[PDB]
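Student: Got a structure for you, written out below as structure tokens; questions coming shortly.
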Amino acid sequence: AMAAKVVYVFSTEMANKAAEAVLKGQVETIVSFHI
Amino acid sequence: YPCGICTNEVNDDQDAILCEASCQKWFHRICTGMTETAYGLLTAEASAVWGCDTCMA
Ligand code: NA
Ligand code: NA
Ligand SMILES: [Zn+2]
Ligand SMILES: [Zn+2]
């Protein structure tokens, strides 16, 4: 078997921003990307 | 492992973060400027890793 995975690489800025989005109730998780 | 920012040892009882963009250096969370909450969320999410300012720039 063989698979591939996408892994998201966050800078400190984008980790902090994604946490803020979660805290503000805007997204469920830090990888809940959307339009 | 010396912290990629402060050069001091990254110990077991400190929040440690590994650059997984390229350089594979360890850093103290506090040196990076990442909040404790952001660190908790990132380290819990399997599909998310951190990259240092140098590797990301
Ligand atoms: Na993670
Ligand atoms: Na990481
Ligand atoms: Zn440090
Ligand atoms: Zn790096």
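Chain B is numbered as in Swiss-Prot, which gives 341-397 for the residues shown.
Placed from the backbone N, Cα and C atoms, the Cβ positions cover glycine too.
From Swiss-Prot, here are the annotated features:
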MUTAGEN   B:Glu349 to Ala  Reduces interaction with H3K4me2
MUTAGEN   B:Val350 to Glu  Almost complete loss of interaction with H3K4me2
MUTAGEN   B:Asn351 to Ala  Reduces interaction with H3K4me2
MUTAGEN   B:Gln354 to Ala  Reduces interaction with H3K4me2
MUTAGEN   B:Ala356 to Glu  Almost complete loss of interaction with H3K4me2
MUTAGEN   B:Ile357 to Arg  Loss of interaction with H3K4me2
MUTAGEN   B:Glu360 to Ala  Loss of interaction with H3K4me2
MUTAGEN   B:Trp366 to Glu  Loss of interaction with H3K4me2
Student: Run through B:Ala356, B:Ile357, B:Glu360 for me and report the mutagenesis positions whose CA is within 10 Å of the CA of B:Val350 (mutagenesis position), in sequence order.
Tutor: B:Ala356, B:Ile357
Student: When C-beta separations to chain A are restricted to under 8 angstroms, which of the mutagenesis positions B:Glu349, B:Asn351, B:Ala356, B:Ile357, B:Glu360 qualify?
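Tutor: Answer, by Cβ distance to chain A: B:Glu360.
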Student: Of all the mutagenesis positions here, B:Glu349, B:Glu360, which one's CB has the most other CB atoms within 10 A?
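Tutor: The largest 10 Å Cβ neighbour count belongs to B:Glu360.
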Student: Since the record lists B:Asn351, B:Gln354 as mutagenesis positions, which of them has the fewest other Cβ atoms within 10 Å of its Cβ?
Tutor: B:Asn351
Student: Would you mind checking how many other C-beta atoms are within 10 angstroms of the C-beta on B:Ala356 (mutagenesis position)?
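Tutor: The answer is 16.
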Student: Across all the protein chains here, work out how many other Cβ atoms are within 10 Å of the Cβ of B:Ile357 (mutagenesis position).
Tutor: 26
